[PDB]
Amino acid sequence: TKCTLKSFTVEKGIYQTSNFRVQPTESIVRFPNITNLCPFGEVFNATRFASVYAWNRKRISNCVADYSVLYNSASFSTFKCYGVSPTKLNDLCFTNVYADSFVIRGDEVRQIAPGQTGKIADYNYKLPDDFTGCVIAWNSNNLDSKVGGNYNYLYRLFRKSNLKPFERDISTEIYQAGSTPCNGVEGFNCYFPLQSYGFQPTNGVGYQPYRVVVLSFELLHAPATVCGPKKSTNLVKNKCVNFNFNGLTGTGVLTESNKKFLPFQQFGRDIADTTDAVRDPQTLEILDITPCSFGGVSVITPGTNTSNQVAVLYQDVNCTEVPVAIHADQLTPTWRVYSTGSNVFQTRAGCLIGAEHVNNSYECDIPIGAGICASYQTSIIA
Amino acid sequence: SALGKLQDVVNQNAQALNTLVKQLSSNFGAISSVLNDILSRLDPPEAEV
Amino acid sequence: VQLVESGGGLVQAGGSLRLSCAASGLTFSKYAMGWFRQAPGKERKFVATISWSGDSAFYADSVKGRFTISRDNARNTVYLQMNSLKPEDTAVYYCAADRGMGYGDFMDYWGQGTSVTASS
Amino acid sequence: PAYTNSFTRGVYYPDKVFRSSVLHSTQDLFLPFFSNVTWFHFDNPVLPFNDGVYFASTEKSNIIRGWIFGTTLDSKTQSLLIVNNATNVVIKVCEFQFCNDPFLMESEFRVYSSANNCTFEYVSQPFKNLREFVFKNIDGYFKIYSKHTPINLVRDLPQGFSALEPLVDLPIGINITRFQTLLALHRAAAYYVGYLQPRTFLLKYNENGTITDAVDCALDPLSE
Ligand SMILES: *[C@@H]1O[C@H](CO)[C@@H](O[C@@H]2O[C@H](CO)[C@@H](O)[C@H](O)[C@H]2NC(C)=O)[C@H](O)[C@H]1NC(C)=O
Ligand SMILES: *[C@@H]1O[C@H](CO)[C@@H](O)[C@H](O)[C@H]1NC(C)=O
Ligand SMILES: *[C@@H]1O[C@H](CO)[C@@H](O)[C@H](O)[C@H]1NC(C)=O
Ligand SMILES: *[C@@H]1O[C@H](CO)[C@@H](O)[C@H](O)[C@H]1NC(C)=O
Ligand SMILES: *[C@@H]1O[C@H](CO)[C@@H](O)[C@H](O)[C@H]1NC(C)=O
Ligand SMILES: *[C@@H]1O[C@H](CO)[C@@H](O)[C@H](O)[C@H]1NC(C)=O
Ligand SMILES: *[C@@H]1O[C@H](CO)[C@@H](O)[C@H](O)[C@H]1NC(C)=O
Ligand SMILES: *[C@@H]1O[C@H](CO)[C@@H](O)[C@H](O)[C@H]1NC(C)=O
Ligand SMILES: *[C@@H]1O[C@H](CO)[C@@H](O)[C@H](O)[C@H]1NC(C)=O
């Protein structure tokens, strides 16, 4: 009080010195019951994936495709998410969620990169510059390798022009390199382009095919379809908490509700358009939202020249959470005697600490409110 | 309408207070009227604008 | 080209170690890096990987729980915290770099090898 | 072609918010009060889309089976299709081609052109009830609202008020300019079409969040 009045003496009265506000603790998060589960499992657990000549730009849309199973799948070698770091792939997807796959020969996996041509990046598959998406190369020897070599994935080893990035090049005609015409019967300048990967058990890890899949993420004016899942904690109640349901965020106290939504609303507003109710995406229950307690604190003093005692009023607050409202455990041991004690009184104006209630009645001395006054009788009485 | 003079003042105060709270949902030129969206979707050097 | 290792399996009791490598022959912020291991009964088994920028990383199955990686964009150095050593991890570890990252049989340069002996 | 009046019909919930015992004023694409809407009722012409479409129908038999949507309605550009088969609803966005006269003890499938280059599919589950639908397409999304009501009347749109609850949105992400109906032929219908434009309404929410009344702020001076 002395510091806010800028004086070394104070006159009898009631002064307002500061405000206070309860603080959030948990910061919970709730999201829908994801359970949408893209059928990537087969294009992880099939025995014969796409073909480098016939690797379809297969459009798999409208489901959640978790990649955390990829990170902990314990098979990857050259799993690389260009554009966005792989660790931040499941959290945030991108539109144009097109998908690709193949079981490539691993001798040139490092050639499959943005801004890098070569042989596979030339005749088989090229990455566009500034790739936004994931190219994943891993060990798939034990299945795509039969006796004497798994010649199940051929490959175009000859192409007239270097591949446009993201082009599934399929053709039957053979490479042209000379001028003397092939007569259909294979000649000295025919050069059958679709050669065969030798995928033998005799091959090493590099020679054996690394399986590479391509989650390509472009930017077209079409709605996004497939993204990684979202985590979500459990929910707390009757505590000033931070919260973020499926899209909207705030801070407050969540309690049981009595109102009744129609089967298609998500939340609710009031006059002046303040959200005050919500529906939890995983239980279909309506919860009411209440602001965390806040208010002002005032000091009742009988005058410096008379005494040196004070009383404290926390306005319109239930007279129980005062030691948590102000960070009492942070204040000095001399503040701490005014956050609890024997003299604790609940009035229509708030919580009064440091004065004792009395059944008698006198003329008003210091106004507190709603018919309640306080004074000094040698001790502060209310 | 006997106690209109007492009613009017009440109404006036209420509506004025109402007009305050609604004013809390206007851009004034920014990209959004809710503060966390600016704090999240933008960078500190230019979110301050 | 000047790829060097450090450490040494001097564990007087239960303890950990750190592998400090450095690619002091070429640029350090252009080639993605991986650390591999040689058990006396095994080959240059993959352990850990790390991106060009030092962010993209995903450890092998065996070391995704205890063996931490880190590299620096500058300073040319790189570290692997070999925490809570295991006897199977008594191995000749090679820091190495390549265009890509993660269990590549061929890589640009291999390390000089640190023969860490997790003893009992 | 034998027009008729729109006695305050075609009001839908504009969003997913709950409101209790309040009056809320909104601006969106609506069907103006007291308009004349085309009445076909054997009938299947080309009709333009124009920013959204109202659609009512009352029929004892299940003559109306679904709708066709698109821009060119041929092999060139993508289209969209909804059909009911008395047990399931087929929704497709495949690249079909034209049919000069598509239509359907059961003889049907005369609508089919071909189905090259599909890009989405949403098989789902589905005097008579007046059935009312509202179709919009914006921001790459296609939104559908509907309602069903018992009816006792002939040839006329009943008066009174009722709101159109949403039932589906689709991330189709295409463009669209005109459409077709689909009738099943087996040797009595009702087929109304209106249009929407951006007009401002005032809506009333009762104690349970149900829209029970509205006013159009440009029909009258009294409404203003
Ligand atoms: C979300 O998924 C959970 C996982 O099962 C569902 O939880 C069960 O829900 C049934 C009712 O459908 C209860 O009888 C069980 O006791 C619940 N068990 C558990 C472990 O949660 C939940 O119902 C799902 N919610 C939605 C909206 O789909
Ligand atoms: C493929 O199947 C195996 C065993 O059936 C399983 O361990 C693995 O998790 C599956 N793949 C994915 C991506 O879950
Ligand atoms: C202190 O001053 C006030 C007014 O200035 C006076 O009423 C009160 O009696 C004084 N107290 C003493 C102890 O003199
Ligand atoms: C104040 O808090 C106590 C403690 O639970 C509670 O019993 C009482 O009902 C509350 N009263 C008011 C007015 O908040
Ligand atoms: C004051 O009034 C209360 C209320 O009944 C009573 O409990 C109390 O005994 C009275 N006397 C004192 C000294 O508090
Ligand atoms: C009723 O339909 C006729 C037919 O064209 C039209 O001229 C008239 O404007 C319509 N009535 C109203 C109120 O729009
Ligand atoms: C198939 O549809 C896609 C989607 O627009 C388009 O890019 C492609 O050119 C189409 N191909 C054919 C042969 O119609
Ligand atoms: C639809 O076609 C029009 C012109 O025919 C074009 O301006 C618009 O961008 C197209 N929209 C989509 C989503 O294809
Ligand atoms: C609101 O619902 C309750 C029960 O859910 C019902 O008793 C009441 O009549 C309803 N109010 C209206 C206006 O229909």
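We number chain A the same way Swiss-Prot does; the residues here are 299-676, 691-694, in that order.
Keep in mind that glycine also has a Cβ here, set from the backbone N, Cα and C atoms.
Per Swiss-Prot, these features apply:
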- A:334-527: domain 'BetaCoV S1-CTD' (DOMAIN)
- A:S371 to L: In strain: Omicron/BA.1 (VARIANT)
- A:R408 to S: In strain: Omicron/BA.2, Omicron/BA.2.12.1, Omicron/BA.2.75, Omicron/BA.4, Omicron/BA.5, Omicron/BQ.1.1, Omicron/XBB.1.5, Omicron/EG.5.1 (VARIANT)
- A:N440 to K: In strain: Omicron/BA.1, Omicron/BA.2, Omicron/BA.2.12.1, Omicron/BA.2.75, Omicron/BA.4, Omicron/BA.5, Omicron/BQ.1.1, Omicron/XBB.1.5, Omicron/EG.5.1 (VARIANT)
- A:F486 to V: In strain: Omicron/BA.4, Omicron/BA.5, Omicron/BQ.1.1 (VARIANT)
- A:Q613 to H: In strain: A23.1 (VARIANT)
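Structural mapping of features recorded in Swiss-Prot.
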residue	record	DSSP (3 states)
A:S371	variant position	coil
A:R408	variant position	helix
A:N440	variant position	coil
A:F486	variant position	coil
A:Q613	variant position	strand
(request) Out of A:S371, A:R408, A:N440, A:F486, point to the one nearest A:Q613 (variant position) in space (Cα versus Cα); all of them are variant positions in the record. (result) A:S371
(message) Just to be sure I understand the packing, how many Cβ atoms besides its own are within 10 Å of the Cβ of A:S371 (variant position)?
(response) 15
(request) Using C-alpha atoms only, work out the spacing between A:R408 (variant position) and A:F486 (variant position) and round it to an integer in Å. (result) 33
(request) Note down the number of other Cβ atoms within 10 Å of the Cβ of A:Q613 (variant position), including every protein chain shown. (result) 17
(request) Between the Cα atoms of A:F486 (variant position) and A:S371 (variant position), find the distance and write it as a whole number of Å. (result) 48
(request) Filter the variant positions A:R408, A:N440, A:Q613: retain a residue only if its CB is under 8 A from a CB of chain B. Output in sequence order; output 'none' if empty. (result) none
(message) Just to confirm: which same-chain residues, 6+ apart in sequence, have a Cβ under 8 Å from the Cβ of A:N440 (variant position)?
(response) none
